[PDB]
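Have a look at this one before I ask anything.
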Amino acid sequence: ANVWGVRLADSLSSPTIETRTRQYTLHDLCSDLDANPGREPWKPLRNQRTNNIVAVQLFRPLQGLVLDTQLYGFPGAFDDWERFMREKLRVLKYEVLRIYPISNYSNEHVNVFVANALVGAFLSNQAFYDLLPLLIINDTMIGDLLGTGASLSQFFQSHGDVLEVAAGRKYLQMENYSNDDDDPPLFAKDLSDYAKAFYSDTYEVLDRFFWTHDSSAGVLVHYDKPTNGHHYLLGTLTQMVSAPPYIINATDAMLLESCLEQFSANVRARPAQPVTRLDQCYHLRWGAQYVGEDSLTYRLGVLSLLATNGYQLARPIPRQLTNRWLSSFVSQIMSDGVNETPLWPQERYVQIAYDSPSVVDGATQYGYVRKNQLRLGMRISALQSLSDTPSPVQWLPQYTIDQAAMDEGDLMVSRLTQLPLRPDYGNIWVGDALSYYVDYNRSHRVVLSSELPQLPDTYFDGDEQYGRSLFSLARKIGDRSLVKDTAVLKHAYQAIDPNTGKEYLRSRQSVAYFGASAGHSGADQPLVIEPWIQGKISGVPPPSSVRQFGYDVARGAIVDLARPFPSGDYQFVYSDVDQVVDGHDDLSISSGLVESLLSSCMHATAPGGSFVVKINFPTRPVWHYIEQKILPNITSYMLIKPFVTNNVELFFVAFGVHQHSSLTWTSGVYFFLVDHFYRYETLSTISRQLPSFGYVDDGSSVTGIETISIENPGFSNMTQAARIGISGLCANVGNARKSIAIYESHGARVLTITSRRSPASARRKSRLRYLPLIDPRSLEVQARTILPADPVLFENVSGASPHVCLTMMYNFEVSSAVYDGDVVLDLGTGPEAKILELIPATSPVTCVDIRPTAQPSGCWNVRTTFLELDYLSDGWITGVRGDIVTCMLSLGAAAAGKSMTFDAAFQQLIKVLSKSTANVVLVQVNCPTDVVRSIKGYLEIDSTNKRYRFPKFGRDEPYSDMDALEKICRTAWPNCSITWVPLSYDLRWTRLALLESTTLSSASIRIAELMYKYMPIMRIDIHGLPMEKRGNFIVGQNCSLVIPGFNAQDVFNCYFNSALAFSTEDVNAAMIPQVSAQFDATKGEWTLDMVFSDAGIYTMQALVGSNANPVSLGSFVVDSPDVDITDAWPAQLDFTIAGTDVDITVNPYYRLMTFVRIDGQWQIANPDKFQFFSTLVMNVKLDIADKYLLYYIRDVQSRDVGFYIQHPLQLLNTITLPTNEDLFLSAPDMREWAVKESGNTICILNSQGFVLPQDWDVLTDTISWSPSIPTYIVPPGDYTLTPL
């Protein structure tokens, strides 16, 4: 129901319950004159800002205030008023006693109106001690009040059998009033003249009388009998200026008050709502001869009888509804439009509704006639709570059937948008500490500076520079530089000599750094050094000395780093620079410069020295001259991409200055380089498409935030225009949950709806022919309210679920299989399956599921199809026709549904597809892709019955072998090309997510990557030639590959890492350890048999013909060595620093590390604290604190650490101890910890103010997790530890 400006109920809340009235007597009078402490008969109301009493409304009888305030007299203080009141009251008490004794009687009727005349006379400070017996009601005050002819014509005046007065006063404004937004108006009922009413006892004779009386000053009456009795009313020539912006003729004012009454009434509904009268309002007795129906007043009376039926506003209603609330209301209703209610009442008669729940009709006739014909009714509904919220909260569309016209909806929204405005751009991303480090290897082969491509000639143009800088300012992380130094030195700590079994770095040697900071708050240095000194970087032994300079620095007189200089030789060199003149043609220049860099480091270092370098530049001459002088003089080397953000950063470390060693380049490192190239290229390019921070969104993008608003959305059967607006919107912004805002401002109701625009929704817009129409029925429903809000670019600031991650991985994969002119079948689909947009729009598509659908259609340029039946059925596969198979989120899903073995259902599926046309077939696969390794948080493993388990998805799927798999593949069709489908090295799918505006990081990414590593898809083609496998793809164990045909005029390329490993044409760049790609001319068949060094997936591209026609051959997968290991653990307990020499039985493929469990920090212990030496043999060092600490050896030769074993060390954490010898006191932790000798204490280490006891011998150097923790030589006897 939306009348001209107002939106109300569409179902009633009107009760019928009433009570009986009071009768008045003597002790009634007395007690009313008692002003009961605690039961005082007034309500002193306030403002609503700090709620300070500024007015009162009275409870008659205390009224009778008829003349100017200037005679009243009373203070400006609340309490003062009341005490003066109480005083004068008890006075007049004594008085009325004088007149009538308290025991003269008990209780008896007296004209209240008379009592109020007395009230006024008293307070007026004027005499009334002459109207006294007139108080006593003999039988009917009517005759009593009318017996007199002339006395006190200033309260009451009698004309004929009539008495004519203005009724006693009800409100009073006080002396603190301020016309606040929180000042509800009394509507001038406190005036000394604002109304006049008139009684005798009866309608008819005065109805006669009125032919000689005004009506144009307002003739209104409430019928339902007061004890006041039969009376009519006229208003005066005054109107309220207040309540901007309205003049207010008290007629319509008191009407509005009656309206408020009826509203308050309609709020609740209880089978005993004990009013005495449901109805108190006033409908026009006379005045209908001066103004028509289009008046505000006629509107009001309409609403009067309406709410009398029980209708009610469709916005949450205050207890007291603000002055400005009222004016805004006016603003609304006064509008154009129509009534929901056909009725037009009459002074001829007022109607009685159909069956509105109220019984006032059940008692009265005077002015009442029902239309028995009436049938316009509603159901029943009210609410139990109404409030507000600030948040732009979600909503979901629920479509409808019909269509519309496109440009027309456009032109509709053309008056509704919120565009253009600047939104809160917010955050795009969060930093992430990734690393790609690699050092010298033996098992590799040589590599020349002839192989690595150089950076693109593109890198130096304004556009990409501004964009890369952007994202450098669009990702959340601190100064990368600190943790750079951190990680680089921490990994600059694993370098050991192949010939003496010890590292290269030594503590408290000479440390030098250049390229220092320029200061932001007073550092001029990488802060890392302070905690390095202060002992926060884990396990890193502090230095003795550090030299600190740069381009500009407050430590030592400066000279720029660009040219020669005198400086000392030190046991470490840190080298950095601030770029100066380096343009694409400053690179012969830049080369000479880096020569200068390295050469200075050379003649500035110690014999044996070693150092670091920042590198940036893929010019060959770099490595060229690098080889020309240095590698054959340094012990060894390592480098690193310490990635935090997009650029071509490079970092290297040289070992043993003056340590001649012919060093070169190798293969895997070079690939790694290319990998940086390819990825960072892709990532940078991904960034080439994004809005500018904080710009003003007018709408110029495929992507953005999209919102409009609405005043009073037509929630009657009329929705046409607004429905067009919203429909055009949602069609613009389909497939997302949409934020909403219900609020009123500038005297006007308005909802606001906010959303985004995406390239996905662009597909949406693209694939249509007409308009999806939406039912505001739901939007009709919610009576809720929402504060306004502000345009922010993003909705989620953190977090993600690997579920959706590998989902979109799958999505970009399948679209990356979604290609030209194909009708696909889709397995385990969504009733809300979004993918149909993602796919292009050229050829049909079918989805099938076991759960009913939820989506609209019928207005597209594209015929999409959905089938609600078990996608594990047939008899109809022959009824349908396709070529291409897509199973996702169904295989394990349908497995769980069927509770069977994998292979059984799989074979059933074979039978399913066994009936019609199929070109390529693809199914997400739950395939043992290796030995089970676990991932923590999301998957239990049932090796008893081989089942994957996922608590974060919270289910259990099975799995079965691989052999039977590929065997059944050959079974269905031996004629086939397999596809082990790999993707765990690329993130371009993630762009779509941030195209979907989804900020992420790498944690869940590698989560899902390990998941896919066993949970890939399989893509296979029935058109293909068998691949004839004989050997084993296990590292070092050979393979025999045999091939029927293919005359010798072709070549073939094995690829790895999306990178062309090598081919069947050259060996000088071959990569397989030993190859045999031979062609038997006699059988005319190929045989490629060989040996290996690397595991993983590798694929064949067949260069068939000699013209090099490239075709796709299947991929394959290779086994990395086992995950098992033993510890040749001796059982002897020796406390020597020679220590327990425990040995290791490890696969001939690996080498390891071992950290400390620092409250959730895998922090390697002190390097010295152990030895490692190749089965494998070690020599770790121990103290007492060990038994206090939990320990694990860690498989460590890569970045993706912890991926073949993790071994608890309890065979060392738990041992037996002697009592004959001194021990090594080392603390496990800095915590409060005391020492006890076998039931008699020793001391408290890590206690405030401790002093070393001479019983012990402190050790200049300590055995500890980090070199800041104390170690001692302690006498024999059983001590031990206890934390405070």
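Residues displayed in chain A correspond, in order, to Swiss-Prot positions 2-1175, 1180-1289.
So how was this one determined? The header says electron microscopy, 6.5 Å.
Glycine residues also receive a Cβ, built from the backbone N, Cα and C atoms like all the rest.
Relevant sequence annotations retrieved from Swiss-Prot are reproduced here:
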- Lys89 to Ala: Almost no effect on autoguanylylation activity (MUTAGEN)
- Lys94 to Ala: Almost no effect on autoguanylylation activity (MUTAGEN)
- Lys190 to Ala: Complete loss of autoguanylylation activity (MUTAGEN)
- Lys197 to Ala: 90% loss of autoguanylylation activity (MUTAGEN)
- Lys226 to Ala: No effect on autoguanylylation activity (MUTAGEN)
- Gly893, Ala894, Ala895, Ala896, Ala897, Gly898, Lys899, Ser900: ATP binding site (BINDING)
Tell me the Cβ contacts of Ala897 (ATP binding site) under 8 Å, same chain only and six or more apart in sequence, or just say none.
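For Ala897 (ATP binding site), the qualifying residues are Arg956, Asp957, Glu958.
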If one looks at the chain holding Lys89 (mutagenesis position), which residues at least 6 apart in sequence have a CB under 8 angstroms from its CB?
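In sequence order, the residues whose Cβ lies under 8 Å from that of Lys89 (mutagenesis position) (at least 6 apart) are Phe123, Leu124.
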Which one, from the binding-site residues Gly893, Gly898, has the smallest tally of other C-beta atoms lying within 10 Å of its C-beta?
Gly898
Using a 10 angstroms cut-off on Cβ to Cβ distances, just flag whichever of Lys190, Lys226 is the loneliest among these mutagenesis positions.
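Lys226, out of the mutagenesis positions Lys190, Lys226, has the fewest neighbouring Cβ atoms within 10 Å.
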Of all the binding-site residues given, namely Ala896, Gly898, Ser900, which is spatially nearest to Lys94 (mutagenesis position) at the Cα level?
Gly898
Enumerate the residues of the same chain, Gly893, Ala894, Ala895, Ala896, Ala897, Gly898, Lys899, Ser900 excluded, that satisfy the criterion Cβ within 8 A of the mean position of the Cβ atoms of the recorded ATP site; list them in sequence order.
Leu892, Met901, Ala906, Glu958
Run through the Cβ atoms and count how many others sit within 10 Å of the one on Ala895 (ATP binding site).
21
I want to verify one value. Collapsing DSSP to three states, which class is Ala896 (ATP binding site)?
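Helix, per DSSP.
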Which residue among the recorded positions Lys197, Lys899 has the fewest other Cβ atoms within 10 Å of its Cβ, if you could check?
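Among the recorded positions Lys197, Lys899, the sparsest Cβ neighbourhood within 10 Å belongs to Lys899.
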I need the CA-to-CA distance for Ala895 (ATP binding site) versus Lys190 (mutagenesis position), whole Å please.
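If we compare the Cα positions of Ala895 (ATP binding site) and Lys190 (mutagenesis position), the gap is 76 Å.
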Least buried of the recorded positions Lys94, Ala894, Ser900, going by other Cβ atoms within 10 Å?
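Across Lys94, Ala894, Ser900, these recorded positions, the one with fewest Cβ atoms within 10 Å is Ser900.
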According to DSSP, does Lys94 (mutagenesis position) sit in a helix, a strand, or coil?
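In the DSSP reduction, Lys94 (mutagenesis position) maps to helix.
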Using Cα coordinates, what distance in whole Å links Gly898 (ATP binding site) and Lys226 (mutagenesis position)?
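Their Cα atoms are separated by 73 Å.
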10 Å Cβ neighbour count around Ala896 (ATP binding site)?
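A count of 23.
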Which of the three DSSP-derived classes (helix, strand, coil) applies to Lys190 (mutagenesis position)?
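Once the DSSP labels are grouped into three classes, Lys190 (mutagenesis position) ends up as coil.
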